[PDB]
Amino acid sequence: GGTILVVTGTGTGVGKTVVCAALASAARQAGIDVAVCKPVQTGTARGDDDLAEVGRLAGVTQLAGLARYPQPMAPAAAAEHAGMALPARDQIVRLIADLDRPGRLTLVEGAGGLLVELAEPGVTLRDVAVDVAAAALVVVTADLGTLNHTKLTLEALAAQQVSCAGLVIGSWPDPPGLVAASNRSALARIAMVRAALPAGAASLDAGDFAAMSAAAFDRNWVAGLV
Amino acid sequence: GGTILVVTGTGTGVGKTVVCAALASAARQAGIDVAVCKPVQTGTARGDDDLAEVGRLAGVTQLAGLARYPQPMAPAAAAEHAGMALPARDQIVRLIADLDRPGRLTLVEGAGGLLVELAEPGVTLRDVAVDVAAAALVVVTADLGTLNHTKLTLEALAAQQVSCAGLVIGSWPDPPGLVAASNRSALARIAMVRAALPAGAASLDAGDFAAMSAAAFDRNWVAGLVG
Ligand SMILES: O=C(O)C[C@@H]1CCC[C@H]1Cc1ccc(C(=O)O)cc1
Ligand SMILES: O=C(O)C[C@@H]1CCC[C@H]1Cc1ccc(C(=O)O)cc1
């Protein structure tokens, strides 16, 4: 196999997808073959499609999903609303395992934070990460409260021996501000901050997004991922 | 001693203080002697004073502070900004132990969420709860994202064998939307939802607050907290 990395976050709406896209873009620009697996998508009624964001922003074509739920809710609630079960754990893990190949960086995107249910019954992205021996990249905010949520997520990773590949600040403000600047220094004291994406990066066109991504990450770190 | 409960939250601004006030009020209405302590208060330059707020709302008079910092930031950053040190672990323990008394419910209000550093080095409200054998009451929101934060918080309590006294929804919308109702149902499957404080509870006067508080908690559960 290659390198499997779950891209999780401290919560919902913290920039997981755009960080997934940004890392994919940087990796592809380093010559790395990149696949993204998002087993479960919700909020499809309003048009959510994080795989398409990755495909458009980063140029990834190996974009694997299993289930799509109309309502913009956590997978379990969206599945309950729709009256249909979430996928099975085996579906998700085998899909990722089949995507994984030598020389490839396979990013795995869940929904919401680390402990949200992704597959029936009650299996999370952390469970999946354990099953496929992935490390976890954790997308954080720079906002008030990020320190607790980041420490909570890192503890939960370590509790099941899922290695933390670093943090990415999903949206970095301009100009920072006292709290954002303080949080960035504090976050760097608990884990490597791999990048801090400029606020609004998710709306860029493909060209600007690739330039942003290459600048966002350390070249050597990206190159060493596989 | 009596019963020590730390009142924590999934994060900042989730209603910890109002919940502390609400529980204090319900317990006082049960005849339970209540003390509330706030090891670390930040935001004094903004006028933040959670003890004064619990006193105003619930009529608690036994209010013990320790460290206070001007800036409305996490304790470590507020202390750093003030050129001050955080308190030491033994100072928070002493502050709580001095309050603990048979038949008394002592509430310890944290700053931000459970894993926030309250004492150097990296000492948290969870560490303090371990030191004083306190259970933890977890204030949650009903908003999108609460489920992950609540499970993260409950796992962190269990990782150190800190009993979870239950959850309190810090603000409950009336009427609830689809997500809030789904979240409350999902929260109750995670742990006991002891109360859901009505939105705007913090704005009530002492009489309406006391009524809301007596209505918000199960009086048997409250009385059961303290022997
Ligand atoms: O991936 C995202 O964060 C954006 C999704 C868009 C639709 C709802 C988001 C999924 C989600 C929301 C709340 C919770 C919870 O833990 O309460 C778990 C997962
Ligand atoms: O008690 C509260 O939640 C209200 C305080 C008012 C001013 C800052 C709040 C404290 C705090 C903020 C962020 C974090 C973090 O983990 O980033 C930890 C603690």
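Numbers run from 1 along the shown chain.
Header says: X-ray crystallography, 2.0 Å.
Here the Cβ of each residue, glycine as well, is placed from N, Cα and C on the backbone.
Taken from Swiss-Prot as is:
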| type | residues | note |
| --- | --- | --- |
| BINDING | A:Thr12, A:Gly13, A:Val14, A:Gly15, A:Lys16, A:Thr17, A:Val18, A:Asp50, A:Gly170, A:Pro198, A:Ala199, A:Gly200, A:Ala201, A:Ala202 | CTP binding site |
| BINDING | A:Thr17, A:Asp50, A:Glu109 | Mg(2+) binding site |
| ACT_SITE | A:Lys38 | active site |
| BINDING | A:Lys38, A:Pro39, A:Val40, A:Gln41, A:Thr42, A:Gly145, A:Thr146, A:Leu147, A:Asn148 | substrate binding site |
| MUTAGEN | A:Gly170 to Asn (Swiss-Prot position 169) | Decreases affinity for NaHCO(3) 3-fold, for CTP 1.8-fold and for GTP 3.8-fold |
Substrate binding residues A:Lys38, A:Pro39, A:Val40, A:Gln41, A:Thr42, A:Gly145, A:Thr146, A:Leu147, A:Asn148: largest Cα-Cα distance, in Å and rounded to whole number: 29
Kindly assign A:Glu109 (Mg(2+) binding site) to one of the three DSSP-derived states: helix, strand or coil. strand
Work out the three-state DSSP category of A:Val40 (substrate binding site). strand
Hey, how far is A:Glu109 (Mg(2+) binding site) from A:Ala199 (CTP binding site), Cα to Cα, in Å? 20
Beyond A:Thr17, A:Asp50, A:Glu109, what residues of that chain have CB atoms within 8 A of the centre of the Mg(2+) site's CB atoms? A:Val7, A:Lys16, A:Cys20, A:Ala21, A:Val36, A:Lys38, A:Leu51, A:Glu53, A:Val54
In sequence order, what residues of the same chain, 6+ apart, have a Cβ less than 8 Å from the Cβ of A:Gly170 (mutagenesis position)? A:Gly9, A:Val14, A:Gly15, A:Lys16, A:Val18, A:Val19, A:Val139, A:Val140, A:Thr141, A:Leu197
Measure from the CA atom of A:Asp50 (Mg(2+) binding site) to the CA atom of A:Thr42 (substrate binding site) and give the result in Å, rounded to a whole number. 10
Out of A:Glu109, A:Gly170, A:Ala199, which recorded positions have CB atoms lying under 6 Å from ligand 2? none
Give me the CA-CA distance between A:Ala199 (CTP binding site) and A:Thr146 (substrate binding site), in Å, as a whole number. 16
Of all listed recorded positions, namely A:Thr12, A:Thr17, A:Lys38, A:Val40, A:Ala199, those lying near chain B with CB under 8 A: A:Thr12
Among the binding-site residues listed here, A:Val18, A:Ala199, which has the most company in the form of other Cβ atoms within 10 Å of its Cβ? A:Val18
Mind giving me a neighbour count for A:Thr12 (CTP binding site)? Other Cβ atoms within 10 Å of its Cβ, every protein chain shown. 19
Cβ neighbour count (10 Å, all chains) around A:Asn148 (substrate binding site) is 29
A:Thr146 (substrate binding site) has its Cβ surrounded, within 10 angstroms, by a count of other Cβ atoms equal to 25
How many other Cβ atoms are found within 10 Å of the Cβ atom of A:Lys38 (active site), counting all protein chains shown? 27
